[PDB]
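A.B. asks: The structure that follows is given in the form of structure tokens.
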Amino acid sequence: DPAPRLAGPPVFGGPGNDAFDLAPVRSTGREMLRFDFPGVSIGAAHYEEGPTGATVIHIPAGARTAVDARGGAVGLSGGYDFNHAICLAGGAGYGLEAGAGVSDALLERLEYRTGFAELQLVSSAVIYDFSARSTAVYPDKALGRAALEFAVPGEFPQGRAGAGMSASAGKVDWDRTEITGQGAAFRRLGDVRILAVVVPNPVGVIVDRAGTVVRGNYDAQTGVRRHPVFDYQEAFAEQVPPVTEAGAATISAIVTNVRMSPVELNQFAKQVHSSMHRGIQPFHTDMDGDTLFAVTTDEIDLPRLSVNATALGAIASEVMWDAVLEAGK
Amino acid sequence: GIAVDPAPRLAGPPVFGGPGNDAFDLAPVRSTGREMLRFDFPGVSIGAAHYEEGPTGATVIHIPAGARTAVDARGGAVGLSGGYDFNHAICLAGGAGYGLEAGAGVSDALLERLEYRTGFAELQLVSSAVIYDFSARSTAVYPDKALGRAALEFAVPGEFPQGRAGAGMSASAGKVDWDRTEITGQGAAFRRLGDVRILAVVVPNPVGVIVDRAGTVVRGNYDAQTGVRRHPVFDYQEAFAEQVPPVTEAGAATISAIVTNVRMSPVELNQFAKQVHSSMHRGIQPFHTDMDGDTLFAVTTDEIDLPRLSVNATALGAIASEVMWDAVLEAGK
Ligand code: NA
Ligand code: NA
Ligand code: NA
């Protein structure tokens, strides 16, 4: 095990946002991760009517960011090299609207100042979560605003919370797809802080450090999860078309306090994002919209090629794997 | 054959401390601009809406079939949402990053039109790009969901409102010194050659100036003390010669689309996009600077085949480059 969480087949023709007086709910998930990271707040809100949600990482001072987008199905807004917030949401491309709610709320907080240096920058990424439920409800401006309003320092709701409400893994065949969640992990090493946040909605499965498939591609007929490569290789061996459902992505953030140059931060982002092919397999496929944000608060100076980015990247890769395993738990 | 008005239209300094959207009962206005371009391209509609209280607006290109797209983004200040390789609409808007919300209004309206079908193949894909237009007016009003929805609702086949209309309402050029910045507009141009159709749409909000085919600066960097415009390079070279810091204001971009009916592979379409986008350094100078958020969408409706390197993309790119220069001059007229 763990116990199966099959998504089950969606019921088509379900209601959308116009059918409801949508009430934002503060997401608490299955448990709260507590950590110490001054200047970073996290909020998560959902609509039970979906169920679908949004998770917002708010860094009020603004933070330098690198964006690494992979796959054929990325859903991204802004992708800025400097952000006051990162907004992760369900609802496919429709859920990018949640980031507009964050942006608008930040503008209002700044008393509608619009000097170029005062622009409030929100980058948003989405997962397609419509197959995992029987409604067309999407995260909207009101839900992004709610997630920001619910944001507090040093807390993250694990599991079915915010953007993770209806995330799912293992999409060779929808009959074997399982609900994941969102996950976070945190490490402090001296003054160095690393926070990983992930919403895995992959076509692939979640894999632990022993190589065990722990979430996704669960066959009710056998009681066992299978690495998708075994399904693909048997399709090719039998000379029949392989199958896989569209509507997949993993959207993620690494937040650190270590000062990194733009080149270091971008190389760091690419290394950490590639590392996730250990815990999610396959990963970075044409079916996926994989988007990682690497964010630094530029607080700590560590003592032409960067050993510091490489070493920090290796550690952050482990924090991110732990976050993926929390999402699949 | 575009007769650009020599008369200055300096933006002037803003009055700031201006209020935001909810301070107003905002009614979308259908933008008519100074003149309507009429063109024959079935399957392509354009809508333009503005708020007088900005003034600011959005321009939406609606292609209900969906169309293969290449995005070419240059500079350090791009404001882009979606950037999809297949789009049902392109939304160009003011309001800097806040104006990307207009595209959410278009997306939501299209989802409602599809009766909330959400199959992956049924997703309604809208790519949005923005200009910073807050220095050209006082209010913090931005294109919002309602304005994007209005622009989509106002979309008319085969028409485009030239000038101060939609996203072009508060576009401006020539930002070495804001005292010399002039209002531009939005512009479009269209050519048919045999069965080939090319539509260019542009919203030039550049740090640079608009330049005609004779090399004359026709919009931006107008010095009211001398009654003439000149190329920004004169300002930059004088700064370096005097050993003082150069100056240039932030908040600049040119956002554009080239729509054609010629079938092109993804590789051809991306190469075509890069060629046409680079070509715009002829009509906008400087261009593709770190101060700019330049974003071009190259869209094909994949209707006609022309009879490893693409002569067709190169030839079509050369002609589209001229259509785009005409569109830039319509914006500056
Ligand atoms: Na200001
Ligand atoms: Na459907
Ligand atoms: Na077509």
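Following Swiss-Prot, chain B residues are numbered 15-321, 330-355, in order.
Per the header: X-ray crystallography, 1.4 Å.
The backbone N, Cα and C atoms fix where each Cβ goes, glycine too.
Okay, these came from Swiss-Prot:
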- B:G111 to S: Decreases thermostability by about 10 degrees Celsius (MUTAGEN)
- B:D122 to N: Increases thermostability by 18 degrees Celsius (MUTAGEN)
- B:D122 to V: Increases thermostability by 30 degrees Celsius (MUTAGEN)
- B:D122 to Q: Increases thermostability by 19 degrees Celsius (MUTAGEN)
- B:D122 to G: Increases thermostability by 24 degrees Celsius. Increases thermostability by 29 degrees Celsius; when associated with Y-130 (MUTAGEN)
- B:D122 to K or R: Increases thermostability by 23 degrees Celsius (MUTAGEN)
- B:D122 to L: Increases thermostability by 13 degrees Celsius (MUTAGEN)
- B:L137 to A: Decreases thermostability by about 10 degrees Celsius (MUTAGEN)
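Describe the structural context of these features.
C.D. replies: B:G111 (mutagenesis position) falls within a helix when secondary structure is assigned with DSSP.
When Cβ atoms from all protein chains are considered, those within 10 Å of B:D122 (mutagenesis position) total 23, not counting its own. In the three-state DSSP scheme, B:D122 (mutagenesis position) falls into the helix class.
When secondary structure is read from DSSP and collapsed to three states, B:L137 (mutagenesis position) falls in the coil class.
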A.B. asks: Just how many other Cβ atoms lie inside 10 Å of the Cβ on B:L137 (mutagenesis position)?
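C.D. replies: So the number of other Cβ atoms within 10 Å of B:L137 (mutagenesis position) is 25.
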A.B. asks: Rounded to the nearest whole Å, what distance do the 8 unmodelled residues have to cover between the Cα atoms of B:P321 and B:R330?
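C.D. replies: Cα-Cα distance across the unmodelled segment: 16 Å.
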A.B. asks: Could you tell me the C-alpha distance between B:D122 (mutagenesis position) and B:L137 (mutagenesis position) in angstrom, no decimals?
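C.D. replies: With distance taken Cα to Cα, B:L137 (mutagenesis position) is 11 Å from B:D122 (mutagenesis position).
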